[PDB]
Amino acid sequence: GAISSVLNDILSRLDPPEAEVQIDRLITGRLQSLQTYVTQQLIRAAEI
Amino acid sequence: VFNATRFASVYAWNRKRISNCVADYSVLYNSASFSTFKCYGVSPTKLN
Amino acid sequence: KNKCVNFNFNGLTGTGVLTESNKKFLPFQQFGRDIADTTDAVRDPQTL
Ligand SMILES: *[C@@H]1O[C@H](CO)[C@@H](O)[C@H](O)[C@H]1NC(C)=O
């Protein structure tokens, strides 16, 4: 939902008040991606 | 585009394609000649 | 070259070491991408 997938583009294109919203969107998405990856890895490592 | 003698009616809004040049937006942003200067998806200071 | 710098090519920001590469860019190709879909190799805007 952010304007760009690249963090540096948002940082170089927006003022801090709106860069905060866009970076918050990206942080939410990427942190959920790591949460998913770590959970799958824990289950797979239990199997291994 | 800014200082043209006449502007077209909105139903036949004029379009000018600016390309192959160097744009100095500072003179646009520091001028007090505009009542509404709202950049969307980008920041006015970052334009340079 | 060969120094960790904050480079900015045509608004493309980044941080890395720029080295003389042997990639076979076609005359129209600007810059390369890796599997991660991030900038990987570029063309100098003043020198092809
Ligand atoms: C300007 O850029 C062109 C790239 O085609 C290069 O050949 C030329 O030497 C450059 N001149 C200056 C003064 O930077």
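Residue numbering for chain B follows Swiss-Prot; the residues present correspond to positions 341-388, in that order.
Each residue, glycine too, has its Cβ placed from N, Cα and C.
Swiss-Prot annotations:
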- B:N343 to Q: Reduced viral infectivity (MUTAGEN)
- B:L368 to I: In strain: Omicron/XBB.1.5, Omicron/EG.5.1 (VARIANT)
- B:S371 to F: In strain: Omicron/BA.2, Omicron/BA.2.12.1, Omicron/BA.2.75, Omicron/BA.4, Omicron/BA.5, Omicron/BQ.1.1, Omicron/XBB.1.5, Omicron/EG.5.1 (VARIANT)
- B:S373 to P: In strain: Omicron/BA.1, Omicron/BA.2, Omicron/BA.2.12.1, Omicron/BA.2.75, Omicron/BA.4, Omicron/BA.5, Omicron/BQ.1.1, Omicron/XBB.1.5, Omicron/EG.5.1 (VARIANT)
- B:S375 to F: In strain: Omicron/BA.1, Omicron/BA.2, Omicron/BA.2.12.1, Omicron/BA.2.75, Omicron/BA.4, Omicron/BA.5, Omicron/BQ.1.1, Omicron/XBB.1.5, Omicron/EG.5.1 (VARIANT)
- B:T376 to A: In strain: Omicron/BA.2, Omicron/BA.2.12.1, Omicron/BA.4, Omicron/BA.5, Omicron/BQ.1.1, Omicron/XBB.1.5, Omicron/EG.5.1 (VARIANT)
Roughly how many Å separate the Cα of B:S375 (variant position) from that of B:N343 (mutagenesis position), to the nearest whole number? 16
What Cα-Cα separation, expressed in whole Å, is found between B:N343 (mutagenesis position) and B:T376 (variant position)? 16
Close in space but at least six residues away in sequence, with Cβ under 8 Å from that of B:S371 (variant position), the same-chain residues are none
Rounded distance in angstrom between the Cα atoms of B:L368 (variant position) and B:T376 (variant position): 12
